[PDB]
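Report on one structure; see the data block that follows.
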Amino acid sequence: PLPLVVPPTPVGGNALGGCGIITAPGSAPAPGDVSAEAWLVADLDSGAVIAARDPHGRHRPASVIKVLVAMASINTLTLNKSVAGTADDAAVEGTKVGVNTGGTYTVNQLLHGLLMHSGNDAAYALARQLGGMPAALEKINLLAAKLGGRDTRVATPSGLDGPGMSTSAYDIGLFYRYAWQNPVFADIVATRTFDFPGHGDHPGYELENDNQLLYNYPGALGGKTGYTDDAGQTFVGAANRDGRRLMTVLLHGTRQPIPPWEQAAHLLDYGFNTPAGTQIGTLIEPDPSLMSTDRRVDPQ
Ligand SMILES: *C(=O)[C@@H]([C@@H]1NC(C(=O)O)=C(S[C@@H]2CN[C@H](C(=O)N(C)C)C2)[C@@H]1C)[C@@H](C)O
């Protein structure tokens, strides 16, 4: 498939087009124990990009791209709506939360499995519920486009590598800023333990959130991990300290010299350590249609 057009001016501001580390004039040096080849630090409320490295460079997202199938689902599917599991859901590769034949799962439960344990089976199930893989990918990429994600083409809902798969640290920032503005999404990613339904002879179990930033970083709102052979380590994390809500995105990193979540902690530290109002660019606003919602009693 042909590559996506590169915009004539970097989206969010001219400064966001460069390689390497971009910071406001006079600012402190960026953390040196970050191995992410691309990253972003941004304000969730104002949309200000505080600092970045190759923010518009194109890289694979791995599992952090799950934000799009999650929001497509939250937007268009009823939370208590029951979805029947299939063997196809269980047949997907990678991490799974136990979605299978003979199982019934609410969209809500699938979303917790999707986001707390990166359940690829939950992703696949939601994709069928969005109308099967072709329709799901069309909706996911429509959502990406309507959020201004002009670097983003999604090959799979789960983040598994596929032809044409691409995103940027900026775009991922766009997607998670939008997602964190939805209380349903916010609640889920902040959730430490969740009762996941069993099925048939399979019993329910307590699902735990895999995200270490959530446990170890004070003020953390949570986040999302990822890794594939092509993407390397990816990570999104956010925190609220004294009303300042910062987000960091990491792409194409490694687990050296410190784990990805700890690299993220340092970038968040760096972000809080920059003066408020600092801005090298902005996360552009979603299409207006994405920011509002469109919705027995007869005389008898
Ligand atoms: C998403 O990236 C893949 C899956 N989701 C998760 C996850 O979020 O942790 C894993 S990646 C897991 C992270 N730590 C491992 C690692 O760093 N190495 C093996 C080097 C892998 C799943 C694989 C989804 C695309 O399948």
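Using the numbering of Swiss-Prot, the residues shown for chain A are 59-353, 360-364, in order.
Quick reminder: no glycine exception, Cβ is built from N, Cα and C everywhere.
What Swiss-Prot says about this protein:
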| type | residues | note |
| --- | --- | --- |
| ACT_SITE | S121 | active site, acyl-ester intermediate |
| ACT_SITE | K124 | active site, proton acceptor |
| ACT_SITE | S176 | active site |
| MUTAGEN | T336 to A | 60% decrease in phosphorylation by PknH |
Going along the chain, which residues six or more apart from the residue listed as 'active site, acyl-ester intermediate' have their CB under 8 A from its CB?
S176, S216, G217, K282, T283, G284, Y285, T286, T292
Per DSSP, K124 (active site, proton acceptor) is which: helix, strand or coil?
helix
Within 10 angstroms of the C-beta of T336 (mutagenesis position), what count of other C-beta atoms is obtained when all protein chains are considered?
18
Integer Å distance between the CA atoms belonging to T336 (mutagenesis position) and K124 (active site, proton acceptor)
29
Please give me the CB contact count at 10 A for the residue listed as 'active site, proton acceptor', counting all chains in the structure.
27
Quick one, can you pull the C-alpha distance from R353 to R360 in angstrom, nearest whole number? The 6 residues in between aren't in the model.
16
DSSP on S176 (active site), three-state: which is it?
coil
